[PDB]
Amino acid sequence: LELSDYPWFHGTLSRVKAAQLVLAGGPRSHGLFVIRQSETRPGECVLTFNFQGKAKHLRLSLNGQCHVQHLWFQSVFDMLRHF
Amino acid sequence: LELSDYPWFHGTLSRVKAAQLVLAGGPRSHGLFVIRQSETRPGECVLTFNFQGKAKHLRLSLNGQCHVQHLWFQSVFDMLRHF
Amino acid sequence: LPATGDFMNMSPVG
Amino acid sequence: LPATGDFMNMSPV
Amino acid sequence: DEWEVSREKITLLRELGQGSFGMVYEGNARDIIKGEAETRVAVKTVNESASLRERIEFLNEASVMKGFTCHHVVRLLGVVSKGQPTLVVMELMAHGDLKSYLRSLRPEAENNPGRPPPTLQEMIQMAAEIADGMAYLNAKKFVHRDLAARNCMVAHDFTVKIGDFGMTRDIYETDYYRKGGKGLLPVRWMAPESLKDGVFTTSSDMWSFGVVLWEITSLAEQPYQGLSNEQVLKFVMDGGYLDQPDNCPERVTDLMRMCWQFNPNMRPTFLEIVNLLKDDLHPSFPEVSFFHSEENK
Amino acid sequence: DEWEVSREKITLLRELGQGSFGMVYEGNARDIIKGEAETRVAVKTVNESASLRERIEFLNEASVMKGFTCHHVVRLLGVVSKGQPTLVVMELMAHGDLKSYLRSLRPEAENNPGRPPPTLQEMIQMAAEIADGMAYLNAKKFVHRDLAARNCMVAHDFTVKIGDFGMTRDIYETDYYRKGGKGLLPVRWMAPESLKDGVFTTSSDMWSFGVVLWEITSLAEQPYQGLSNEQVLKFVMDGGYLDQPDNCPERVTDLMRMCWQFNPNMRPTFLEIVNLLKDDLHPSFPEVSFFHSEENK
Ligand SMILES: *NC(=O)CSP(=O)(O)OP(=O)(O)OP(=O)(O)OC[C@H]1O[C@@H](n2cnc3c(N)ncnc32)[C@H](O)[C@@H]1O
Ligand SMILES: *NC(=O)CSP(=O)(O)OP(=O)(O)OP(=O)(O)OC[C@H]1O[C@@H](n2cnc3c(N)ncnc32)[C@H](O)[C@@H]1O
Ligand SMILES: [Mn+2]
Ligand SMILES: [Mn+2]
């Protein structure tokens, strides 16, 4: 029920480390992603993902009223786990 | 290249019709989603998706600088297409 | 003066 | 006065 | 902070009434509405001893009113957040709340104005006005959660409008709101599914609407008189519902019946309610209603 | 919008210089900086005949400067968007652009001030100041794409700062920017990979930095003099690079060599550049640099 309780959320994982994680597997793990706390903008989160083997970082407005967004990410993660 | 050119973008599709689209298939089509132009907030878009058979609507800040976000959605759509 | 009695502290039943 | 000659209209090679 | 207003532009005149955790004052506001030097307004406040939970609620009402623009919804005029006490400035409802107003009409009423109880016609006007205000709310994807006569306000011309948005919630994402923990709830006005599962929807608001109609036709009699909250809880959860008040017009009795269907999807929508009354309404209605508005697409 | 300023608080004095699609004026600004009655500033504008693509670029520069606060980056002071013409107010760089200033120092220069060419020391100062400004940019995840002496500005006290953010791009998402279509590019200042693939990074900016150093030690000589754009493209893409100017300090020659490594990952970073010069700099540097700031964590 909380950001901290989801498998796709990785707290303070570095952007550098996050990119590594989603790219280990190259274009094969295309789609893999993780959500982390921004290194630069405090309080904000970032969605780091693998697009065709390249790492991309998307700034989000996250961390109340964010439950449905959590559901969205859970569902994507669900499709992922099936690979 | 542009929002209009993606299969997951459905322009002016009503929120009511969008929910129907993602729910036709019940909990089986869990994860299915579409992006549409908000009916209420003009200029903004909405992400309508199926979570465990229930329809959810997420308001987005979309429509330059949105290319990577486009990539994100394309990748999820890519995982979908494989079901 | 305010209808404080119109409210009951509670949680859903089932 | 502006160094307009410092720019070339082009696309990657 | 586009709604912020200088505390200097505000002047409190008298006290209008006490709220559960604040005081409502009448006052003047300079340059709060372009085109007006000073405007008579209502000003909501919070007692210093008010709890955080109550402060959040107070701030919630203000916050949600910011996005509303409807003739049948009490209008937000401004806010003073810079330094306490915080002030919420809204339109002045000259005749106060509907409940209080309805009770004034009781023949025995010590404060009886000088007229008889509302007319079938007058009641339909109130009903459509309230339903129109709610329809706008629903259209904006908000569920009121506390529709009741005490929260309906009466204008100087007797136009009724929806007020008190403390419990209101944004349901844009799911079309419903689910409260899990404990909290102060207006049980006597709550639908069965809300009492049981803590789920609120435009349908539960419709149930409350039915209860308001009853309030109107019984001149603000206390609902479920006799029963205690827990009894009410059980009573309603088991299929029960209020009796028809004395001489209650059958047409209104029909609305109440539609409002109290046990299955939420069996109840009517606010738009449907207005549509059912559009013909027998004051000529001005079409000029102000949300229903006849271009927004209602 | 919190940057909006009343067009009345602005007064144009003279014309400073013509821009590619606008005119830059010097002027005064009343109460644009708390604590100052009037502040002398520079004001950028767009010609009526300017295309929308140019208007967007103009609005881009303003937009990006809003988030900057660095002693070595020309500062944004305010904007006037209410009714045309649109005005971008920024700090006035009393001694104009570095290129133009460097040429003034040529002995033959008709506008020669009254001093000799920059000192090794003076050059190191400029270099550190420029590198410091770029490091901040990089830290904020922006790639300049047009670093050159013409875009470096000189303050009244001769402090050099980074300016002209027309081509600047946010690269927070990928660490790079890729231009696919055609466009006006500063080829003589571009790195090989940029000319070939259209990819810009902090590394390509570093290449441009090397070129600026060359500009400094050659007194703004025209880079790749003789060759034509097309020739330069090929020459650089094939491993070529500028010669060392006359009497160029070898220490500076070392930096240029680091800047022109063919492999972008072989080039140094702006922080590294500053770190290499931190000792031999004016005492005030640590009080103003981004390098010695708390921000640089
Ligand atoms: N569940 C509940 O709604 C709480 S019981 P209540 O009797 O409705 O009062 P409460 O919500 O606690 O009181 P509130 O602060 O809403 O207001 C107290 C009295 O002030 C008058 N009032 C409120 N808003 C007004 C406006 N805009 N114009 C005129 N008068 C206004 C009412 O008399 C209300 O009873
Ligand atoms: N690729 C390019 O960068 C274009 S060649 P340029 O000579 O740098 O000119 P351009 O960018 O087209 O000119 P710009 O609009 O920047 O300005 C014209 C002249 O105005 C002066 N200027 C600009 N900002 C100034 C500030 N803040 N203070 C003083 N003077 C300023 C420059 O001298 C420029 O030549
Ligand atoms: Mn109330
Ligand atoms: Mn320039």
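All residue numbers given for chain A refer to Swiss-Prot; the residues shown span 402-464, 467-486 in order.
Quick check of the header: X-ray crystallography, 2.6 Å.
Cβ atoms here come from the backbone N, Cα and C positions, even for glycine.
Pulled from Swiss-Prot:
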MUTAGEN   A:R437 to A  Abolishes interaction with phosphorylated INSR
MUTAGEN   A:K455 to A  Reduces interaction with phosphorylated INSR
MUTAGEN   A:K457 to N  Abolishes interaction with phosphorylated INSR
Gap length 2 residues; flanking Cα-Cα distance, A:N464 to A:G467, Å: 7
All-chain count of other Cβ atoms within 10 Å of A:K457 (mutagenesis position): 22
Using all protein chains shown, find which of the mutagenesis positions A:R437, A:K455 scores highest when you count other CB atoms within 10 A of its CB. A:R437
Quick test of understanding: given the mutagenesis positions A:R437, A:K455, A:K457, name the ones whose C-beta is under 8 angstroms from chain B. A:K457
Expressed to the nearest Å, what is the distance separating A:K455 (mutagenesis position) and A:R437 (mutagenesis position) at their Cα atoms? 18
Do you know offhand how many angstrom separate A:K457 (mutagenesis position) and A:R437 (mutagenesis position) by C-alpha? 13
